[PDB]
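Chemist: Structure in structure tokens, see below.
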Amino acid sequence: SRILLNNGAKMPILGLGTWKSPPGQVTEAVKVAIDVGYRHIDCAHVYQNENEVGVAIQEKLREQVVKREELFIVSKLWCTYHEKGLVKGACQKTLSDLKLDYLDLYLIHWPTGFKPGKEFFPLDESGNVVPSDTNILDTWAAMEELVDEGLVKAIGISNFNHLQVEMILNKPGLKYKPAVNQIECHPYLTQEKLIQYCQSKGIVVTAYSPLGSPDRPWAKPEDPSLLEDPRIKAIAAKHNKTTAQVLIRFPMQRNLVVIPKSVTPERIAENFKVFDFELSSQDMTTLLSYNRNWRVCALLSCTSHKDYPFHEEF
Ligand SMILES: NC(=O)c1ccc[n+]([C@@H]2O[C@H](COP(=O)([O-])OP(=O)(O)OC[C@H]3O[C@@H](n4cnc5c(N)ncnc54)[C@H](OP(=O)(O)O)[C@@H]3O)[C@@H](O)[C@H]2O)c1
Ligand SMILES: O=C(O)COc1ccc(-c2ccccc2)cc1C(=O)NCc1cccc([N+](=O)[O-])c1
């Protein structure tokens, strides 16, 4: 139920996602998650709910439901904080909100640095994102310092393409390799090339939006729906499981970590009940065959950013 990272720590392969979890609901969601067995929570400063996630974590620690060492808490450095001198403060704000004295894993959220400031998405008057002149290798060195100062146990990356991963791996004077690359992954975006690349370098992959993020705010009614794909429903029926349970088990059997999001107690519990069955080897190849290179998480305003990750094949 845990996977070994290249920092020597073990990471639970199932975690709770928190993007779009409303601040007034996420405390209860995280409490319920911990009660039913979740030990890994995926967070981010940009999700604007870390204070409320932290309330839940703290209550369960205080209640003696779980020990801190058994929890695996992940957060992410937002794009406006890539400048080397801003990284520590960004991490400390997240630690303060989460009410923790360390993170288990801290990720560079996107490879695209944005202009520093209060706004999370600084745009020019024509709607293009305003970049920062930061070198991601300098950002990485700042992340490495967080490990040395004890603020985080592991560091990693998210939404990095293989060339960008390679840039880090080839960084002059590299001190800590990324432990994790967290990327979008599901049957319509199977990511075989990038996953094999990362795994071959000892980097663990976390699959985000495993259900296709049906609540993403930019969703359109005509968009494909994993949860309603009759082929996936058929596999679920064979196992007497839900389609969501199949979608969660799928990345687990590829040696990935997976972080489905819910604020619905029944679904939070349902999503955790994925250790009592196995997809067959043929279920796995068949689910892989559904790849469409359909990506739900990207921003048009970032497509001209020199570090936009999704122009490359992988
Ligand atoms: N690093 C990054 O750039 C990045 C990008 C995207 C996501 N992420 C992380 O990955 C997490 C998961 O991705 P996501 O939030 O995009 O989407 P997701 O986990 O694929 O799907 C979440 C949606 O599915 C619904 N749902 C959950 N369980 C269900 C079930 N058993 N049956 C039916 N519907 C169910 C949720 O509804 P309810 O909540 O209403 O129950 C919500 O609308 C995020 O929350 C975040 O932590 C990271
Ligand atoms: O980033 C996540 O974890 C989930 O997406 C969001 C999650 C949250 C929010 C958010 C929006 C407004 C206020 C606070 C948060 C946005 C977004 C969002 O659009 N993300 C896409 C994105 C981000 C950065 C760079 C690129 N890119 O280079 O293509 C794409």
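Chain A is numbered as in Swiss-Prot; shown residues: 3-316, in order.
Determination method: X-ray crystallography, 1.2 Å.
Placed from the backbone N, Cα and C atoms, the Cβ positions cover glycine too.
Swiss-Prot lists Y49 with the feature active site, proton donor, giving experimental evidence as the kind of evidence. Swiss-Prot lists 10-19, 211-273 with the feature NADP(+) binding site. For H111, the entry in Swiss-Prot reads substrate binding site. What Swiss-Prot says about the mutagenesis result for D44 to N is this: Reduced glyceraldehyde oxidoreductase activity. According to Swiss-Prot, the mutagenesis experiment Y49 to F carries the annotation: Complete loss of glyceraldehyde oxidoreductase activity. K78 to M appears in Swiss-Prot as a mutagenesis experiment; the accompanying note says: Reduced glyceraldehyde oxidoreductase activity. Among the sequence features in Swiss-Prot, the mutagenesis site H111 to N is noted as follows: Reduced glyceraldehyde oxidoreductase activity.
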Chemist: Within 10 Å of each Cβ, count the other Cβ atoms and name the one among the recorded positions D44, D231 with the highest count.
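Modeler: Of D44, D231, the one with the most crowded Cβ is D44.
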Chemist: Just counting, how many other CB atoms are there within 10 A of the CB of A271 (NADP(+) binding site)?
Modeler: 16
Chemist: Among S211, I261, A271, which binding-site residues lie by ligand 1, judged by Cβ under 6 Å to any atom?
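Modeler: Near the molecule: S211, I261.
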Chemist: Round to a whole number and give the Cα-to-Cα distance in Å for the pair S211 (NADP(+) binding site) and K78 (mutagenesis position).
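Modeler: About 16 Å separates the two Cα atoms.
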Chemist: Between the Cα atoms of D231 (NADP(+) binding site) and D44 (mutagenesis position), find the distance and write it as a whole number of Å.
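Modeler: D231 (NADP(+) binding site) to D44 (mutagenesis position), Cα-Cα distance: 26 Å.
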Chemist: Of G10, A221, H241, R251, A271, which binding-site residues are close to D44 (mutagenesis position), meaning a Cα within 10 Å of its Cα?
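Modeler: Within 10 Å of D44 (mutagenesis position): none of them.
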Chemist: Take the Cβ of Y49 (mutagenesis position) and count every other Cβ within 10 Å, whichever protein chain it belongs to.
Modeler: 21
Chemist: Among the binding-site residues listed here (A221, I261), identify the one with the smallest other-Cβ count within 10 Å.
Modeler: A221
Chemist: If one measures from the C-alpha of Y49 (mutagenesis position) to the C-alpha of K78 (mutagenesis position), what distance in angstrom results, rounded to a whole number?
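Modeler: Roughly 10 Å, rounded to the nearest whole number.
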Chemist: Where does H111 (mutagenesis position) sit by DSSP, helix, strand or coil?
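Modeler: Its secondary structure by DSSP: coil.
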Chemist: Spatially, and counting Cα to Cα, which of the binding-site residues is closest to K78 (mutagenesis position)? Options: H241, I261, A271.
Modeler: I261
Chemist: Using Cβ-Cβ distances, find the residues under 8 Å from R251 (NADP(+) binding site) that belong to the same chain and are at least 6 apart in sequence, listing them in sequence order.
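Modeler: Spatial neighbours, sequence-distant, of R251 (NADP(+) binding site): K243, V276, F279, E280, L281.
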Chemist: Restricting to the same chain and to sequence separations of six or more, state which residues have a Cβ under 8 Å from that of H111 (mutagenesis position).
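Modeler: Long-range Cβ contacts: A46, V48, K78, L79, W80, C81, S160, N161.
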Chemist: Which residues of the same chain, at least 6 positions away in sequence, have a Cβ lying under 8 Å from the Cβ of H241 (NADP(+) binding site)?
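Modeler: Non-local contacts for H241 (NADP(+) binding site): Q247, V248, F279, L281.
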Chemist: Under a criterion of Cβ-Cβ distance under 8 Å and sequence separation of at least 6, what residues of the same chain contact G10 (NADP(+) binding site)?
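Modeler: The list for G10 (NADP(+) binding site) is empty, so the answer is none.
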